[PDB]
Amino acid sequence: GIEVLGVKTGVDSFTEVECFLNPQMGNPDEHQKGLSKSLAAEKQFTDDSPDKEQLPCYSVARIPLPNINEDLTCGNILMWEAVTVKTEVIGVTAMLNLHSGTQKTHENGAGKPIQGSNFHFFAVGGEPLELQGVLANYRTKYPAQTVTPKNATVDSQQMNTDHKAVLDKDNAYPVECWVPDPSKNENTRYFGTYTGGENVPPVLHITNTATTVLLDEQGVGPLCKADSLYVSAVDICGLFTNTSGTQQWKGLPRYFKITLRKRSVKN
Amino acid sequence: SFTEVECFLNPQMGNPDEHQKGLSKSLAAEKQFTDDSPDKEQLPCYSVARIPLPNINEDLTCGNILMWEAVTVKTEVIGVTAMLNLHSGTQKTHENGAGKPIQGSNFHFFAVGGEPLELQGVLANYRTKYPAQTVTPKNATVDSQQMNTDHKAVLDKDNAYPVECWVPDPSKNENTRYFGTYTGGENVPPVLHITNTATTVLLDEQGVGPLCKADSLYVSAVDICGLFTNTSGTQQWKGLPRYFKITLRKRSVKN
Amino acid sequence: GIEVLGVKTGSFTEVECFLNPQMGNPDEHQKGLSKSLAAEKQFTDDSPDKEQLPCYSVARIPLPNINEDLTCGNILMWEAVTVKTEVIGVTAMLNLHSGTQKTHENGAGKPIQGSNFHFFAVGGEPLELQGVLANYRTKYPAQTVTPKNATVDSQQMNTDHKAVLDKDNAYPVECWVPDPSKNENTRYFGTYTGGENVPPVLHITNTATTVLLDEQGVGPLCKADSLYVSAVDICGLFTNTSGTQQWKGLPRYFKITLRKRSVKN
Amino acid sequence: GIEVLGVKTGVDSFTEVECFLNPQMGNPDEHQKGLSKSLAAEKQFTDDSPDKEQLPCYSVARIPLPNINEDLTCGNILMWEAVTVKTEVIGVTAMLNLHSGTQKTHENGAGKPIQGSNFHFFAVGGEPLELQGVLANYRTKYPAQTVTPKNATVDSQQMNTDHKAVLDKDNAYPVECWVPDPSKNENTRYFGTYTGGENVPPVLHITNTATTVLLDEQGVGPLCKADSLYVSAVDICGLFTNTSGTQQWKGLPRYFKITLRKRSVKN
Amino acid sequence: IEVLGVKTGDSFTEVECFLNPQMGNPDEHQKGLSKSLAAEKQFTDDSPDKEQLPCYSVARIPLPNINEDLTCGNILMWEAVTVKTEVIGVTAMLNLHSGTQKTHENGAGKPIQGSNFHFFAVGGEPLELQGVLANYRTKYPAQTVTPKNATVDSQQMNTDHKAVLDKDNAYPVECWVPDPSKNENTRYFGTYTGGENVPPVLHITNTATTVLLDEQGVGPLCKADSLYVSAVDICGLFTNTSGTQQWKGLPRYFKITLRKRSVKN
């Protein structure tokens, strides 16, 4: 694809960009941002039609970078190369509120903390994140305003190589439908952890001293095509339990801080 | 001198019908030791695929030839977010609550080798009556619940060797590298990591990776994620596919 | 920011500090605890007392003055290099007889457990904060500093909620987190664990050191000859005989080593 | 101890030995190898006489090495020196059988997996493993077919330095009576982990790529007396629960693969 | 103490020690256990028996004399360099039949579990302690050394509560922690886990060594040719058939290597 050349060093060679990404859990109304719509259980396989507000989606933001080429008709040009990232989950202490709309754990007791299944994930790339579709129930009837696997079949619950896509739209790709495709993503770095179980305790660390290096085995980081940097994220912290017993997913925003350098490439 | 091959391996949990791929049949309990006859669809089996590589020799009567040597592997579990579906055919944790997530006993395992994975048989109940269409330990005896060195086999057939019957044999497998973790308990939470930045090196303490005999590369896997609980309370194993990406180099060997 | 020069040699100094927790302290007899915690309150009518809300702890530590003339092109500042930090009184929770609730007939008291948050920071200036709310319509008490003009977006990103930890027992933990888009002159570390049955796990030692230098080899530079230490140590919930619960906190110790650095002025 | 001199390896200076060790959980009858007899509870401190089949014991095997044919009349001889070991627990997937004689977890549910307290342990030495006795109840009346601490007293529940022994017999030394003695065992390397709690989930890893080095701080591995090697093991995986509710310890076999070299010692 | 560079040689030595636990020992038949534990007691009327309170363990170990005259300007002291340490008798808890409570109909006995605390220290002098109390109004028995003049602040920081571990089986674990603002001549390590259902996790081996040298490359220097070892090993709670509970402890082994160090005086 791209012939990679020398890295420009010294002054006016580096740059930093930052970004706060909101979660996309569903947002049933205006007062419930950060949550999903009350969740439904025990739906029959052949009659499951979930609302969009019940389905958390991938978050994505494209970050525009400074144009580094005065002349786009040259043999050698330069591209921005992502070198490192600091990333952080925002508002973890908010869950120490056990009094607002909570269900008591017992008589005279405090409210039940947010807990259960979770998924924390982030990616950095010079292009949209490439996805592969996998379904728990291939007969699920997904709502309009969501991009899900087309022509879902028997094999969509295992390997169906037809379900390829890219994360090009925010709050559109349901988390439960898509995973990052390991057979692609040559120009993206991604990291995720899934934990399942309704009583699973969230464990969340914060610091400004942790850095992730984005260079590959060749010493090359993601190269930003069209002077665009893509950041993607999912941060399902668990389930919020209402006084009534109804539950909805909780999400939190995510921060990015990426350092890039100029690399020469062949045009 | 170098080359890459990749592979998606489907899980083999049982597949009771075309609408339930990835699942096992409904699991049975409390069966008598002397009368336990499981259906094949109730028994998850090892997955295996043989990958053909480019031919590199021309006269195998020569003293010195080239073989493909497996150097590194990237491997990944496919579809982990699928389990965030808590509405399809699930059982509610409580009145008004969401569905119960997949959980319980699990087993995640992969291997890379220049020949079929060598197995050793061990049985929980040596008197189990295993179905046709499966390869289980022959002439199972009292000692099959501990060490019975007669139960040797190789993983040469997909969806045939029941996971609960066989383990990789540590006294062999000189030409294979394998890795596995078992977790037991009905409430065990699955913990699954994904990334494209993790690489496993396949060279041994001598600096030699698996040498591919007959220009064949073998990949094996089991990925039992846990139990799916139906609304009625009945349960079935859940599995997910596994991806492989192996890098190989040409090596010189005796003949 | 500040352009740094060279380091004084052969020049050092150490400072230490015990920081009390600020869980709420409902009365003179219950230091280290919050007030009894409420549950199941209506989103549009939730008015928590101050004593129910644990707050960030902070202390500003004055350092020796090093300069005679601040018009000089080269000036010296104290540079924080390492810290040892420790949670004080972890064995106190082995008391299962004082005001406890028995786990069963004939059993011992229920140990402190549940959601926890352990956090510390070292910087040459106050810790910079970002506001995030679980419920943006919460009516916070007087005598506390919380996010101003809270809106719909205060439950996710609202970049208007910026603040600094300049006051002890004032900033509720549940309202603020350290701001990763700032804090260039501070190092912070924290872990949150959620769940009412979560077991506390707490290590103690005098052999663990944290290095405070950044990727450039520069530690926090202390502005106005001031060193700031901040902390939260919510260990979990204490369960009274009656079943009513209240947060438990413990003090935190700091031991910081600093060197003189020449700085451009 | 033994006086050793520097290392000098050549050709024909190495060798490997391997071994499968069966577990010794009790074996209540022929059909229940790898299990113990149903366990008792709530027994009185002063009248507690457990059956041998209820008590798991240490496993041990003496392994013969190639005779280096040294005449021990001279001050300088050769001994086998254990350098590395690969070790593995055999048959971990067997516990994925949840249908044979199990107790269901709930209506229409699968059988309850093996779980609870466990202990996994192995040792390699040039002589029998040296043991120290410690008892939970010093007044326990142990069955004749076991080696247990002699003249057990009040202090046998803490430190009683009289209870010294060696692991020289297989299926004789009850696990609950003995631990390896840290004040001895100069010529043995041992490793063990205990986990307590009736609902503890077993976690068991398998691989053929993990090696343990047996050299001490001086760079000397176990020196094998009389051209003999010793391997010891315990692998209590947890409790098996019958349909009725009775429980029995489960064990699994253990594999060893030891590499040795010839070493000069002072005789 | 000002140290000199390291010496060679007849320059080394090893000492070992088995330390019994001090859980309370309610009678001759119940060593390694505490007395049955009380619960739900009133804050203002809580008087624990000594046998209900586990205490720190401590031994002083005498070392070979090395100086003829302690008035000389250049002296030798023993310097602790490494330690191997081990918990003794972990398999004893595989006894689920002696005086146990069954988990269910037909089931085995309930294993020891719950809150635990495992801790050890090596130093050239007694371990220095800081007092912290869960309930400052607790009335401690006369066979114990506890914080004097306990006040409101004894539940957080009260810098008056300083002490040293100079007596075995006298300093209640729930009252004292090692003081991080001192202990320059001691190395300590501890972990607390809280929760009544917490599973004990205990590793044993003879291949693990801890190095006792500080960031300067100096280990504890044994004053008056004496070495101090301290320990706590609360494994959890033992549950009787009746449902009553008592702490369980196990002995701890030490093996320390020392070298002769030149020092100034």
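Swiss-Prot numbering applies to chain D: residues 32-298, in that order.
Method of determination (from the header): X-ray crystallography, 2.3 Å.
Note that Cβ sites are derived from N, Cα and C of the backbone, with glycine treated the same way.
Secondary structure at D:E49 (mutagenesis position), as computed by DSSP, is strand. Under a cutoff of 8 A between CB atoms, and with a sequence separation of 6+ in the same chain, the neighbours of D:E49 (mutagenesis position) are D:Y286, D:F287, D:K288, D:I289. Looking at Swiss-Prot, you'll find the mutagenesis D:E49 to A noted as follows: 99% loss of infectivity ex vivo.
Under natural variants, Swiss-Prot gives D:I99 to L with this note: In strain: 776. When secondary structure is read from DSSP and collapsed to three states, D:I99 (variant position) falls in the coil class. Around D:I99 (variant position), taking its Cβ as the centre, 12 other Cβ atoms fall within 10 Å, counting all chains.
Following the DSSP three-state reduction, the secondary structure of D:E158 (mutagenesis position) is coil. Under a cutoff of 8 A between CB atoms, and with a sequence separation of 6+ in the same chain, the neighbours of D:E158 (mutagenesis position) are D:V197, D:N218, D:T219, D:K256, D:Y261. D:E158 to K or R appears in Swiss-Prot as a published mutagenesis result, with the remark: Complete loss of infectivity ex vivo, defective in nuclear entry.
Under 8 Å, Cβ to Cβ, and six or more positions away along its own chain, D:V244 (mutagenesis position) finds D:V114, D:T115. Listed in Swiss-Prot is the mutagenesis experiment D:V244 to E, annotated as follows: Complete loss of infectivity ex vivo.
Residues near D:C268 (mutagenesis position) in space but far in sequence (CB under 8 A, at least 6 apart, same chain), listed by position: D:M126, D:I145, D:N149, D:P233, D:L235, D:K281, D:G282, D:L283. Secondary structure at D:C268 (mutagenesis position), as computed by DSSP, is strand. Here Swiss-Prot notes a mutagenesis experiment, D:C268 to S, with the remark: No effect on infectivity ex vivo.
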Using a Cβ-Cβ cut-off below 8 Å, which of the recorded positions D:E49, D:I99, D:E158, D:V244 are near chain B?
D:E49
